[PDB]
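Notes to accompany the following structure.
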Amino acid sequence: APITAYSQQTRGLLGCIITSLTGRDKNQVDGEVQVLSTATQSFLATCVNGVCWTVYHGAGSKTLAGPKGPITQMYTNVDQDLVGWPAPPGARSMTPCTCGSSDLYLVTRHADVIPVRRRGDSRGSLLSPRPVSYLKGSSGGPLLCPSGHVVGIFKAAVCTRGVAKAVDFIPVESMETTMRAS
Amino acid sequence: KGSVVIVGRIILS
Ligand SMILES: COc1ccc2c(O[C@@H]3C[C@H]4C(=O)N[C@]5(C(=O)NS(=O)(=O)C6(C)CC6)C[C@H]5CC/C=C/C/C=C/[C@H](NC(=O)c5ccn(C)n5)C(=O)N4C3)cc(OC(C)C)nc2c1C
Ligand code: NA
């Protein structure tokens, strides 16, 4: 205790570029959070109820490289900044948060687990302000309840003068509506 | 115009 995290790198520069072009990833997948990369950007994805969710501003319309070839997005909502792919085999699927605690954590690509106070449906305040450079590349990362269940994914940072005091996220609620709609 | 690629993962405890 409390909730902790660590990261493991699975691919280098060259392999990432090649896998990007082939759409074929034969690597073993593990963990609740995937670190994703495109040609130009890196960011996060969180697997919830068998779908790997991330931000449209990272992934765009792109396929995800997979064991059988490129995986087509099963959910794409541009205005909500949300996309999802069926989770590849091996990703650890998270449970949505029920209880409704307002005491949250944000897990960053650096595998830090940072206290957040939920201020509304889609917003939470960083209890200790962070430099924006620290949060960059963490979009798609999970916001968790104290139990470790997921409330949503990191979308955007509210920042001034290079410091972020709060975060906007996409609630698991928005995932179900997106699934219900399509 | 390529695919998104998994380059790493984070394991939660
Ligand atoms: C409130 O709704 C929002 C809010 C922001 C969105 C968006 O933001 C775009 C993308 C988004 C963003 O950068 N998200 C983050 C990020 O890490 N992106 S990233 O991983 O580096 C990336 C690059 C590769 C994807 C979490 C931020 C980290 C630090 C980044 C710090 C510096 C930039 C601050 C900015 N903050 C806001 O825009 C903001 C703060 C308060 N409000 C109301 N808006 C912001 O966070 N973003 C601008 C893109 C987008 O694209 C879609 C329309 C496809 N949709 C958004 C939506 C819907
Ligand atoms: Na850590």
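Residue numbering in chain A adheres to Swiss-Prot, whereby the residues present occupy positions 1027-1208 in order.
Quick check of the header: X-ray crystallography, 1.9 Å.
Every residue gets a Cβ built from N, Cα and C, even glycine.
What Swiss-Prot records for A:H1083 (among others) is active site, charge relay system, and it gives sequence analysis as the kind of evidence. When Cβ atoms from all protein chains are considered, those within 10 Å of A:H1083 (active site, charge relay system) total 16, not counting its own.
Annotation comment: Swiss-Prot describes A:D1107 (among others) as active site, charge relay system, evidence class sequence analysis. Counting every protein chain shown, the Cβ of A:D1107 (active site, charge relay system) has 20 other Cβ atoms within 10 Å.
Per Swiss-Prot, active site, charge relay system is recorded for A:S1165 (among others). DSSP assigns A:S1165 (mutagenesis position) to coil in the three-state reduction, outside any helix or strand. Long-range Cβ proximity for A:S1165 (mutagenesis position), meaning a same-chain Cβ under 8 A and a gap of 6 or more residues, is found for A:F1069, A:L1070, A:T1080, A:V1081, A:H1083, A:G1084, A:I1179, A:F1180, A:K1181, A:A1182.
In the three-state DSSP reading, A:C1171 (mutagenesis position) counts as coil. Per Swiss-Prot, the feature Zn(2+) 1 binding site maps to A:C1123, A:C1125, A:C1171, A:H1175; the stated evidence is experimental evidence.
Same-chain residues at least 6 positions away in sequence with a Cβ under 8 Å from that of A:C1073 (mutagenesis position) are, in sequence order, A:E1058, A:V1059, A:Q1060, A:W1079, A:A1113, A:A1117, A:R1118, A:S1119, A:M1120. Mutagenesis annotation in Swiss-Prot: A:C1073 to S, described as No effect on zinc-binding by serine protease NS3; the structure shown retains the original residue.
DSSP assigns A:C1123 (mutagenesis position) to coil in the three-state reduction, placing it in neither a helix nor a strand. Listed in Swiss-Prot as a mutagenesis experiment, A:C1123 to A is described as follows: Reduced protease NS2 and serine protease NS3 activities.
The annotation that Swiss-Prot gives for the mutagenesis experiment A:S1165 to A reads: Complete loss of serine protease NS3 activity. No effect on zinc-binding by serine protease NS3.
Among the sequence features in Swiss-Prot, the mutagenesis site A:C1171 to A is noted as follows: Reduced protease NS2 and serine protease NS3 activities. Remark: A:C1171 (mutagenesis position) has A:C1123, A:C1125, A:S1127, A:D1129, A:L1130, A:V1177 as non-local neighbours, by Cβ distance under 8 Å and separation of at least 6 in sequence.
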Beyond A:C1123, A:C1125, A:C1171, A:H1175, what residues of that chain have CB atoms within 8 A of the centre of the Zn(2+) 1 site's CB atoms?
A:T1121, A:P1122, A:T1124, A:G1126, A:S1127, A:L1170, A:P1172, A:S1173, A:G1174, A:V1176, A:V1177
Between A:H1175 (Zn(2+) 1 binding site) and A:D1107 (active site, charge relay system): CA-CA distance (Å):
21
Report the recorded positions (A:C1073, A:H1083, A:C1125, A:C1171, A:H1175) that meet this criterion: Cβ distance to the nearest atom of ligand 1 under 6 Å. Use sequence order and write none if nothing qualifies.
A:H1083
Using Cβ-Cβ distances, find the residues under 8 Å from A:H1175 (Zn(2+) 1 binding site) that belong to the same chain and are at least 6 apart in sequence, listing them in sequence order.
A:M1120, A:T1121, A:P1122, A:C1123, A:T1124, A:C1125
